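Peer 1: This is the structure I want to talk about, given as structure tokens.
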Amino acid sequence: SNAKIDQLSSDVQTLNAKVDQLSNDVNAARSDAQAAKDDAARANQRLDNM
Amino acid sequence: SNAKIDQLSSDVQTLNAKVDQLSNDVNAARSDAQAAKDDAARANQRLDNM
Amino acid sequence: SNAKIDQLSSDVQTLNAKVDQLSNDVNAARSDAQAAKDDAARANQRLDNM
């Protein structure tokens, strides 16, 4: 039962690293998408004034 | 070995909460990006008709 | 203590599947957002030349 638990300890450690980095990726994708949304809104507003 | 397992139980519980909320963040980033893509496509189509 | 550990094994397995698929979702949201950003930049550049 000792090895079983340390295989879990490792798995959880690996998952933790994967979830932390995915959080950074999600934050970045969120920021990118919001910036694209605002730029597309600007383009369309400039088009309305024409 | 009892404490080792309850440290794992906790870790897994925490990770679960982190992955659920990241799923909501990913869904939101996906939706945002698709909306930006469509708005940018609209801008460029309006430009083509000019 | 045997059942406790196999409940964990399962939980970790499930989480793994959730994190892998979220990685695919994040990669997709990242790509989508970058594409929207570039299209919005194109729209705004075409507007500048007008």
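For chain B, we keep the numbers from Swiss-Prot: what you see runs 23-72, in order.
Heads up, the Cβ atoms here are built off N, Cα and C, so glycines get one too.
So Swiss-Prot says this about it:
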type    : residues           : note
MUTAGEN : B:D70 to E, G or S : Does not affect the formation of murein-bound lipoprotein
VARIANT : B:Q29 to E         : In strain: B
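Help me picture where these features are in the structure shown.
Peer 2: A helical conformation is recorded for B:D70 (mutagenesis position) in the three-state DSSP classification.
According to DSSP, B:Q29 (variant position) sits within a helical segment. When other Cβ atoms within 10 Å of the Cβ of B:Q29 (variant position) are tallied across all protein chains shown, the result is 12.
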Peer 1: Whole-number Å distance between the CA of B:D70 (mutagenesis position) and the CA of B:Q29 (variant position)?
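Peer 2: Each residue's Cα considered, B:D70 (mutagenesis position) and B:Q29 (variant position) end up 60 Å apart.
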Peer 1: Within 10 Å of the Cβ of B:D70 (mutagenesis position), how many other Cβ atoms can be counted across all chains shown?
Peer 2: 7
